[PDB]
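The structure appears below as structure tokens.
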Number of protein chains: 2
Amino acid sequence: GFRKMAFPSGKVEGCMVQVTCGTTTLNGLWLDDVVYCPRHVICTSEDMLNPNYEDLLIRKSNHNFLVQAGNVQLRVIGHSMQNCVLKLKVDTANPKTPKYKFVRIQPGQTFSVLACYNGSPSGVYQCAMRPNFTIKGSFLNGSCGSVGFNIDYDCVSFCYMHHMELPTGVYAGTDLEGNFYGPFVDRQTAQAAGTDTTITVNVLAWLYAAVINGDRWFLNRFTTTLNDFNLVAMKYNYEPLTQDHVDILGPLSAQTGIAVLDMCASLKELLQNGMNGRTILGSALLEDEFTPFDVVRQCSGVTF
Amino acid sequence: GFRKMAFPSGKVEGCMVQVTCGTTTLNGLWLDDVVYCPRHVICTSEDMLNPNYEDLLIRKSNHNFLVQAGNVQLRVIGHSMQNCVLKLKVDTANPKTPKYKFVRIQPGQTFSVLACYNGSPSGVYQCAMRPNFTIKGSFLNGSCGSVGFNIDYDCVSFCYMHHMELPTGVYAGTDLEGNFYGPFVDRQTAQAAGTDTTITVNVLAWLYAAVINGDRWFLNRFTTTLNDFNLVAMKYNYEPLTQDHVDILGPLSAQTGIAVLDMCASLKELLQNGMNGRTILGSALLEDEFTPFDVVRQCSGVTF
Ligand SMILES: *[C@H](O)[C@H](C[C@@H]1CCNC1=O)NC(=O)[C@H](CC(C)C)NC(=O)OCc1ccccc1
Ligand SMILES: *[C@H](O)[C@H](C[C@@H]1CCNC1=O)NC(=O)[C@H](CC(C)C)NC(=O)OCc1ccccc1
């Protein structure tokens, strides 16, 4: 058995609140005595085409932000804009605040999203920050301010806050300092995400997951070199593989006794030949949203 | 965006405990003053080939069950066996007990699993009770007593407790009354799960999810009849479709303006022609682990 698993969401559930400004409602994250939320909460539908956020925020006072935790109204005593997020100082520290960090995650790393509407949890799933700084998710109107996170032991590392959907049907957002991942801006205009490259190291990790779990039909008799493999990767829009990537796979390699470059040769033939109707760990395509760490975590039953 | 989403797990996280009997540790579920767990906690490795549970349990007393909630030892004041589960009465009611129900779920319905090790949450994912009463998951040694559930508003409906892995790499377990789903027994012997039939109504639901989300390439110019479609379903190991199934799809049908039998004709041609390298909602195969309700829930942003 190998599945895309999210972290347990309980620690984050207790941080979610509703933030309303005028007619716009979205989600906020309540840690200590601060509530973080997307700055476009201050916009009307008109404003969103071309908002001057500095001018818009100036017509706002503390009492114009309604912050609701369950059915309880929090008192806003302070507000400021940091990049693309609002920080609303409230008079009560969240008693459920977990140990936490803000972290700007690297492309190809994974996290869990707790999708929320009106300050209330809807569901949880695992995502990756793709090379082109988008994420594949499920967000609707009202989902903004939903957060992405990792849990190491007791510490929640928040890495993502949701802001927008792109014409591709993928999504974009910020770290918890309000800085977008990628080239995106919080305005309702047409915005290009670049080519969606595949996270090579993660595809390899997942092929190691398959072998560990008994799926081995794709193992072939060849090896390759980094330079030869990467020529193939470039054609298929794969990220180039580096010795750092090889090193990172070293644990899975040793465990399976399959050299990383042998697995590269297997991947190469999968890319060049397709899967011939066959599946790997129940998938008909090559999955790139498991990191090496994810694979070791899952295969060793790490708990938080 | 359309994703396999689990329920938020916080309410269930607070119910998980560790149960140890001799050398065997697994997970238990602590509701009110009762802890539920798999009865094979009483077995040694030898016993598991052919255990006489009634005789084994007789050599056990309350003090032989160690129950740990975090780092706190619960006091066992009572024990009994109900079907394939143990109920250990403890002297303290769980203060975190949510509103809850025990429900025996039907084949083709979905639920979330909170995978646990040593009483501690590892991860959460969405499953279906398959027609052959197995589930596709990720469980390792130590995972037994992990539970599956649904949440309706504030009420947690527990439907599954994990007990075993089958030679197929799928899994089997019980409802919370200790009755297995399917023909399985809690003994370490070779056990057949039958043919893994596909949940037709759910494949159809997911094709409606695709159309709602803009993926419409597979819509063709044909319709069919129930009897004609079901002849095709039988060849592909699909469950027969019934008017109850048609009725259940009626909301998605009306929303999309695609008659259920028109969608059946599209599915038929997908089954007979394959997908020609194309994907639907990012999948290269037909997914059957979303119910109609799941699709409406997700497409309408239902919260708990
Ligand atoms: C915030 O709740 C919202 C979430 C979007 C809306 C639909 N799916 C999502 O993820 N974000 C916005 O409305 C955003 C506001 C701008 C000022 C950044 N605009 C946006 O995402 O436009 C795309 C869109 C697509 C479909 C419906 C509505 C908006
Ligand atoms: C309970 O924690 C354990 C979980 C199994 C073990 C491996 N993956 C799982 O889901 N269940 C058992 O150990 C079960 C005990 C019998 C008395 C029912 N036996 C079992 O599942 O045998 C299959 C197996 C496969 C691989 C390793 C160990 C056992």
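Swiss-Prot numbering applies to chain A: residues 3265-3568, in that order.
Determination method: X-ray crystallography, 1.9 Å.
Heads up, the Cβ atoms here are built off N, Cα and C, so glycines get one too.
Pulled from Swiss-Prot, these are the features on record:
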| type | residues | note |
| --- | --- | --- |
| ACT_SITE | A:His3304 | active site, for 3CL-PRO activity |
| ACT_SITE | A:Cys3408 | active site, nucleophile |
| VARIANT | A:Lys3353 to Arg | In strain: Beta/B.1.351 |
| VARIANT | A:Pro3395 to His | In strain: Omicron/BA.1, Omicron/BA.2, Omicron/BA.2.12.1, Omicron/BA.2.75, Omicron/BA.4, Omicron/BA.5, Omicron/BQ.1.1, Omicron/XBB.1.5, Omicron/EG.5.1 |
| VARIANT | A:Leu3468 to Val | In strain: Zeta/P.2 |
Scan A:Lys3353, A:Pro3395, A:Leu3468 for variant positions whose C-beta lands under 6 Å from an atom of ligand 1 and note them, or write none. none
By Cα-Cα distance, the member of recorded positions A:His3304, A:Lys3353, A:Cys3408, A:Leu3468 nearest A:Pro3395 (variant position): A:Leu3468
Where the distance is taken from Cα to Cα, which of the recorded positions A:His3304, A:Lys3353, A:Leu3468 turns out closest to A:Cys3408 (active site, nucleophile)? A:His3304
Applying a 10 Å Cβ distance cut-off over all chains shown, what neighbour count does A:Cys3408 (active site, nucleophile) have? 26
DSSP-derived structure type at A:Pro3395 (variant position), helix or strand or else coil: coil
Neighbour count, 10 Å Cβ-Cβ cut-off, for A:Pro3395 (variant position): what number do you get? 20
Out of A:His3304, A:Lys3353, the listed recorded positions, fewest other Cβ atoms within 10 Å surround the Cβ of A:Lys3353
Within its own chain, what residues at least 6 apart in sequence put their Cβ under 8 Å from the Cβ of A:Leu3468 (variant position), listed in sequence order? A:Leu3505, A:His3509, A:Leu3513, A:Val3524, A:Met3527, A:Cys3528, A:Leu3531
How many whole Å apart are the CA atoms of A:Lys3353 (variant position) and A:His3304 (active site, for 3CL-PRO activity)? 17
